[PDB]
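Asks: Before anything else, here's the structure in question.
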There are 2 protein chains.
Amino acid sequence: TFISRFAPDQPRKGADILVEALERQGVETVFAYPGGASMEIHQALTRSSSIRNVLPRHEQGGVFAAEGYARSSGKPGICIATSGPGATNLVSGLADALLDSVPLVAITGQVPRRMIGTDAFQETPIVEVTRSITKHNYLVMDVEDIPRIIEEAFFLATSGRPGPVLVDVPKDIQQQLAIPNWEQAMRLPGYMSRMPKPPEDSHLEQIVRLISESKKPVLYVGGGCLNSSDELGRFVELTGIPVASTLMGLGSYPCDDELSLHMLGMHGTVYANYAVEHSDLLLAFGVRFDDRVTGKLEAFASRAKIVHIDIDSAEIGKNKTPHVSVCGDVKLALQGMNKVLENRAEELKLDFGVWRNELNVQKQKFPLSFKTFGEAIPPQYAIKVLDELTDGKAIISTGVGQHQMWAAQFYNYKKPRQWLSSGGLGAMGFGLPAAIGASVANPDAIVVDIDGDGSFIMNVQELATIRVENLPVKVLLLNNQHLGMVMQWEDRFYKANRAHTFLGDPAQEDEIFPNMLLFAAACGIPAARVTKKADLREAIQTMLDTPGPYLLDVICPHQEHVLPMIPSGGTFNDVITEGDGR
Amino acid sequence: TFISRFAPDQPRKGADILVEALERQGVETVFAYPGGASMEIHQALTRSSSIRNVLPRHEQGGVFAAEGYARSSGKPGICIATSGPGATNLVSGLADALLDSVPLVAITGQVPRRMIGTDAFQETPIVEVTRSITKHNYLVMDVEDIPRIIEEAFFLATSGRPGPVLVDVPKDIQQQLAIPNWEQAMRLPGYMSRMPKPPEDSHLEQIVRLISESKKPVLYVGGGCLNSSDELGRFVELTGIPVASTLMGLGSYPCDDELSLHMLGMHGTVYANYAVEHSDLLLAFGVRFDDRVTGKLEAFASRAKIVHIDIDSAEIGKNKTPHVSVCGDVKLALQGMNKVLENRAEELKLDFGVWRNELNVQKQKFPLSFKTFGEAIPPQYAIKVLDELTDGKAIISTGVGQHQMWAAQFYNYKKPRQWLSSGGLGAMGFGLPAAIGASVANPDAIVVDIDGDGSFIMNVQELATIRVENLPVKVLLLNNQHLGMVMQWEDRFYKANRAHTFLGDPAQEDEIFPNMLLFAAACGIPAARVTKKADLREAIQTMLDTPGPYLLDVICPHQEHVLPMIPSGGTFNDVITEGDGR
Ligand SMILES: Cc1cc2nc3c(=O)[nH]c(=O)nc-3n(C[C@H](O)[C@H](O)[C@H](O)COP(=O)(O)OP(=O)(O)OC[C@H]3O[C@@H](n4cnc5c(N)ncnc54)[C@H](O)[C@@H]3O)c2cc1C
Ligand SMILES: Cc1cc2nc3c(=O)[nH]c(=O)nc-3n(C[C@H](O)[C@H](O)[C@H](O)COP(=O)(O)OP(=O)(O)OC[C@H]3O[C@@H](n4cnc5c(N)ncnc54)[C@H](O)[C@@H]3O)c2cc1C
Ligand SMILES: Cc1ncc(C[n+]2c([C@@](C)(O)OO)sc(CCOP(=O)(O)OP(=O)(O)O)c2C)c(N)n1
Ligand SMILES: Cc1ncc(C[n+]2c([C@@](C)(O)OO)sc(CCOP(=O)(O)OP(=O)(O)O)c2C)c(N)n1
Ligand SMILES: COc1cc(C)nc(NC(=O)NS(=O)(=O)c2ccccc2OCCF)n1
Ligand SMILES: COc1cc(C)nc(NC(=O)NS(=O)(=O)c2ccccc2OCCF)n1
Ligand SMILES: [Mg+2]
Ligand SMILES: [Mg+2]
Ligand SMILES: [Mg+2]
Ligand SMILES: [Mg+2]
Ligand SMILES: [Mg+2]
Ligand SMILES: [Mg+2]
């Protein structure tokens, strides 16, 4: 049973009830930054012997760290901020967690209840601000509600389609004395009654039947499969269907595998987008048919029967209309379909080697390619060397931009939750704090933040967090001195007319600005810069072998372009396969 | 103490908890119309021996009756409707109660909690629909909340500025068994901490001082004074300040009194609007400076020091900027100012007989006047005869239109809560149901609905309610066969071009259509029609002397106009004092 630090008849502060509510959820780590409206919560945290606090240097760092914790572990991430300016600094993280379906519980202090609505000191209506960028939120109006609301928040954040839940706690409720009741029933009758049931054998056998009748099936795998790598891998054994993955699904099926078509979509491989373009059966498991993937919807999988299995009924038929649909956990659907495939194996005689051979011809004519100019370091090459020296077992977090795409293309993720990247919102500054959360959740792992120079500086203050918490976070900084992805679009569509994409100092144009090594130096983090491709392998090896945190500044020619590229709203026939800024 | 019909350890349905919650509030009458989602509440009502239900024939009749009950008694009116179409039929009454600050508690049944949001049978999101036309509303999500929410609803409806509160109760909560806790504390910390305090002697003596320094003071009295007739009357004794009343304030100060300037505003008396126009001190007690009263705001009381005493801080300075302000109960402000005036009486030497004489000259040159054409019945005359034959002691309710203004002008209300009229929203069909509620709340009173033919037919179905409940409701129907007030504006501003204002039958143009006597006949209510002014006095006398309900159809020439008239947005110099539709 659970052991409380208080007697069952002993009144204690609401802040102490809230912390014990976290303890009763199995919480061991929080990311909490103190302020006036949350001082009581922070005092109660020091009284907890089972919950560790990682103090960020910015609440956006706190929420992004909670995301990295969640994405790398499957557990909910918990961040805590004070009222007013603390709460508003969470907003980008809440939106990011909602768009990527990341389970997250955010607790904000609030001004006393009687002060609400009066423009009080450090008051913002955070429940109103965040209603459209959270899965649910609460304003606690009585200390007796703390056990129930915390329980509901964790249940909502982690069940169904996961997402962020914000709990706003007025300071007077934190100080009120009460005796908690941990037996209160949750008040989610509508939500709980609309929870998907395990899929029926009726629907599952229709799918297995559709597979046997098809000649060109393609698996279309996304973020919803992160807990189904075993079931999915078994499914691929029994069917031999090639696997195309989204940015969010990377690693659900191993990238180094022969049946892997790698990533599809705007910057997906030519052969992955080819497969979807010419398929007759599209198995869309745990995906939401977003515009980065589909392009022009009418042309996406235009001659395929579309099977869509999603745990969110609101996603089924939202953009692309499926032929067959299953609303439920893809993990269960895979388990059920795997049994059918095992028994009726010899009756089905599944063989797609002719389709696979057609795709492997595309895989040989159009592989992912990069150019090497003299001794300049290709960013693609740097990530490939990191893959080798870490044996593809590192947890990878990124910023947003060209380096993000290259980290997606040129690292072979073997398991899900190695890949931590902001996909739906695409928020710069995510990589460094996310690596902080992933390292705390996986203390023995290799954690590398593959960051861009614009993204890295946005939350550079979290270097102090990495040092103080003694986290072995590695930073592989692909430094092209530009806002690279926006620069690439300037080259393609605006005649290379630069509009504020250069991040260096124009007074000293040929100097690396700023000097990221001194940012690491300021926080006592060893660092180095590498410029010549000949030095890169030993440089990365040094970063990995040096215990504790390390920053490697990898200088790269800025004229590189992420390829291939299907322009926004385009079709497969519009794919760009050559060119850069030279 | 209170005696429950259940043992303190005996579980009972939520519906039974809700009814006992009403009993514990002192509720004796409700206006409840049954439907599927509220059947449990109606079953629980039959188990109550202290609460009577008056079954309307339309839920709009139910809410309007609850209004009449409230306006005529000072107690909150309680109406109950089922989900969906029952709840939506309350909407006009909720808006009407909010605009006129009438205390009201509306209970709606709702579909089961788990069905909410699914377009279920007879489901409408009534809490969303009514949020902007109620003072507050609730969606009960647990049977344990019923005692607390009902207590908060009555507290909010009746404290501060009164208003309607809607409580939405899902059917599954009505059926759930529980043991109520009647000791729960309310959760209104912000509202209760912002409640006005009793006025300080600091503010009150500044006002008494401002009175002594003024030569032309005018009292400007409205709906906020309905509980202050004694204090106000005493205040007028000590100061001799003449009293101008709004439509909502009629009867706070007696109309037959010599210091009474009667009603001000768009259809106010020439002398009341004169006083405000030339005053140097305007005592605005319990008023909200609405556009019907002020006209062009810059010209309203343009040379007066304005004292505004309102219980709602949001009203002070909303339209007209006062010089002095007191946020609090006008009843207490009057009591405090009366003490100062009593003690410092001989030191003040208050005498405004010169100003009063100037106003009494206006009162003699421009009195309220009407014309008599042959034997046709002037509506103004009919109301004056009703005043005499009832000695000004009848409770009067009205519809909306010309007859409403005439009932305001030509009846001398002696006490507040004799005058029940929809002022802010101006909802036709109010008069008949309001009379129903007033009669139930005042069983021994003379209750007369002075109604128009358009207004009366809108809720004519409540005649069945009057008969079945055996209520002595008198109907003085001023029948001009037109939508009279809109007709008057057609005459003045649209060259008498009729645009759907005629309510009779054009095929039989000179026939009274419809025959309201047969409407009364259908419901077993004695009725009569009078056409000649010579017959009017005996006709009204018959209506009054005949026990029980009675309808008197008073035929009137339609070309009458309500005078005087300050056009909308005009000034005192724009007042119209002559003309009609002839
Ligand atoms: C600069 C940039 C470029 C990008 N370009 C690309 C690109 O070329 N290709 C690309 O793929 N992405 C790209 N993206 C990422 C992108 O915008 C989206 O994040 C991604 O494409 C959508 O991922 P998804 O389809 O797997 O759905 P997700 O966002 O991962 O959501 C999961 C889906 O599965 C469902 N689900 C969740 N759990 C379960 C379960 N247990 N069972 C069943 N269903 C479940 C959810 O309801 C939801 O519909 C890019 C992002 C950036 C920032
Ligand atoms: C066809 C038609 C014509 C009309 N023409 C006129 C007209 O010529 N003249 C006219 O006067 N009206 C007219 N009206 C009515 C009108 O539109 C308004 O209802 C009325 O003028 C406003 O009443 P009020 O100023 O007393 O404020 P109310 O609506 O009665 O509200 C009361 C005010 O006092 C405050 N208050 C409440 N309780 C207290 C308390 N205990 N202590 C202190 N303050 C308190 C409230 O906050 C509020 O500000 C007409 C209506 C109709 C339908
Ligand atoms: C908080 C935030 N602000 C601005 C953004 C708009 N974007 C991008 C995009 C694609 O989302 O535009 O739609 S990418 C990008 C530039 C990235 O600079 P880098 O870190 O150096 O990486 P690289 O390897 O050089 O490309 C910008 C400015 C963004 N997403 N987040
Ligand atoms: C629900 C409703 N619908 C329409 C209305 C618009 N109005 C009016 C007004 C002033 O509010 O117009 O602004 S008054 C009026 C006509 C009144 O017909 P009567 O009952 O016969 O009385 P009378 O003695 O003849 O004048 C209409 C149509 C209204 N207020 N309520
Ligand atoms: C420099 O002022 C500081 C500084 C610090 C460190 N702490 C606080 N704490 C409070 O002021 N607490 S409070 O009484 O409940 C309160 C009353 C009114 C409005 C807000 C409010 O809380 C805001 C949270 F700060 N104030
Ligand atoms: C002709 O159908 C009728 C008729 C009558 C007289 N009563 C009811 N009652 C219910 O259906 N009750 S319910 O099971 O809780 C229910 C379930 C689903 C949706 C709404 C709902 O309630 C709506 C209220 F009617 N239905
Ligand atoms: Mg089929
Ligand atoms: Mg090479
Ligand atoms: Mg860059
Ligand atoms: Mg003064
Ligand atoms: Mg006469
Ligand atoms: Mg009429």
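Chain B is numbered as in Swiss-Prot; the shown residues are, in order, 86-667.
Note that Cβ sites are derived from N, Cα and C of the backbone, with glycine treated the same way.
OK, Swiss-Prot features for this one:
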{"type": "MUTAGEN", "residues": "B:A122 to V", "note": "Reduced catalytic activity. Resistant to imidazolinone herbicides but not to sulfonylurea herbicides"}
{"type": "MUTAGEN", "residues": "B:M124 to I", "note": "No effect on catalytic activity. Increased resistance to imidazolinone herbicides"}
{"type": "MUTAGEN", "residues": "B:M124 to E", "note": "Reduced catalytic activity. Resistant to imidazolinone herbicides and reduced sensitivity to sulfonylurea herbicides"}
{"type": "BINDING", "residues": "B:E144, B:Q207, B:487-488, B:511-513, B:538-540, B:565-570", "note": "thiamine diphosphate binding site"}
{"type": "BINDING", "residues": "B:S186, B:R246, B:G308, B:331-332, B:349-352, B:371-375, B:395-396, B:414-415, B:508-509", "note": "FAD binding site"}
{"type": "MUTAGEN", "residues": "B:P197 to S", "note": "In csr1-1/GH50; resistant to sulfonylurea but not to imidazolinone herbicides"}
{"type": "MUTAGEN", "residues": "B:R199 to A or E", "note": "No effect on catalytic activity. Resistant to imidazolinone herbicides but not to sulfonylurea herbicides"}
{"type": "BINDING", "residues": "B:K220, B:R246", "note": "(R)-imazaquin binding site"}
{"type": "BINDING", "residues": "B:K256, B:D376, B:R377, B:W574, B:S653", "note": "chlorimuron-ethyl binding site"}
{"type": "MUTAGEN", "residues": "B:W574 to L", "note": "Increased catalytic activity. Resistant to imidazolinone and sulfonylurea herbicides"}
{"type": "MUTAGEN", "residues": "B:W574 to S", "note": "Slightly decreased catalytic activity. Resistant to imidazolinone and sulfonylurea herbicides"}
{"type": "MUTAGEN", "residues": "B:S653 to T", "note": "No effect on catalytic activity. Resistant to imidazolinone herbicides but not to sulfonylurea herbicides"}
{"type": "MUTAGEN", "residues": "B:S653 to N", "note": "In csr1-2/GH90; no effect on catalytic activity. Resistant to imidazolinone but not to sulfonylurea herbicides"}
{"type": "MUTAGEN", "residues": "B:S653 to F", "note": "No effect on catalytic activity. Resistant to imidazolinone herbicides and also slightly sulfonylurea-resistant"}
{"type": "MUTAGEN", "residues": "B:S653 to A", "note": "No effect on catalytic activity or sensitivity to herbicides"}
Asks: Mind computing the max CA-CA distance among B:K256, B:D376, B:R377, B:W574, B:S653, which the record assigns to chlorimuron-ethyl binding, rounded to whole Å?
Replies: 48
Asks: Out of B:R199, B:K220, B:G569, which recorded positions come under 8 Å of chain A, measuring Cβ to Cβ?
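Replies: Listed in sequence order, the recorded positions near chain A are B:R199.
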Asks: Taking each of the recorded positions B:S186, B:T331, B:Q487, B:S653 in turn and counting other Cβ atoms within 10 Å of its Cβ, which one has the fewest?
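Replies: Minimum Cβ neighbour count within 10 Å, taken over the recorded positions B:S186, B:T331, B:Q487, B:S653, occurs at B:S653.
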Asks: By Cβ count within 10 Å, point out the most packed of the recorded positions listed: B:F374, B:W574.
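Replies: Top count of Cβ atoms within 10 Å goes to B:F374.
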Asks: Check the recorded positions B:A122, B:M124, B:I396, B:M513 for other C-beta atoms within 10 angstroms of each C-beta and report the one with the most.
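Replies: Per the Cβ count within 10 Å, the most buried is B:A122.
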Asks: Need this for a regression test: recorded positions B:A122, B:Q487, B:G569, filtered to those with Cα within 10 Å of B:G350 (FAD binding site). What's left?
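Replies: Within 10 Å of B:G350 (FAD binding site): none of them.
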Asks: If I restrict to non-local contacts, at least six residues apart, and a C-beta distance under 8 angstroms, what lies near B:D376 (chlorimuron-ethyl binding site) in its own chain?
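Replies: For B:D376 (chlorimuron-ethyl binding site), the qualifying residues are B:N404, B:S653, B:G654.
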Asks: For B:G508 (FAD binding site), which of the three DSSP-derived states applies: helix, strand, or coil?
Replies: coil
Asks: Quiz question: given the recorded positions B:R199, B:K220, B:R246, B:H567, which has the greatest number of C-beta atoms lying within 10 angstroms of its own C-beta?
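Replies: In terms of Cβ crowding, the pick is B:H567.
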Asks: Across all protein chains in the structure, which of the binding-site residues B:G350, B:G508, B:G569 has the highest Cβ count within 10 Å?
Replies: B:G569
Asks: Nearest by CA distance to B:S186 (FAD binding site): which of the recorded positions is it, out of B:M124, B:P197, B:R199, B:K256, B:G511?
Replies: B:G511
Asks: Taking 10 A as the limit, how many CB atoms besides its own sit near the CB of B:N565 (thiamine diphosphate binding site)?
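Replies: Summing over all protein chains shown, B:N565 (thiamine diphosphate binding site) has 23 other Cβ atoms within 10 Å.
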Asks: Closest to B:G569 (thiamine diphosphate binding site): which of the recorded positions B:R199, B:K220, B:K256, going by Cα position?
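Replies: Checked the recorded positions B:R199, B:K220, B:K256; minimum Cα distance to B:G569 (thiamine diphosphate binding site) goes to B:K220.
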Asks: Translate the DSSP assignment of B:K220 ((R)-imazaquin binding site) into the three-state scheme.
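Replies: DSSP call for B:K220 ((R)-imazaquin binding site): coil, neither helix nor strand.
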Asks: Tell me the Cβ contacts of B:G511 (thiamine diphosphate binding site) under 8 Å, same chain only and six or more apart in sequence, or just say none.
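Replies: Looking at Cβ-Cβ distances below 8 Å from B:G511 (thiamine diphosphate binding site), excluding near sequence neighbours, one finds B:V485.
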Asks: Which of the recorded positions B:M124, B:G511, B:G539, B:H567, B:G569, B:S653 have a Cβ less than 6 Å from any atom of ligand 12?
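Replies: With ligand 12 as the reference and 6 Å as the Cβ limit, the list reads B:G539, B:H567, B:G569.
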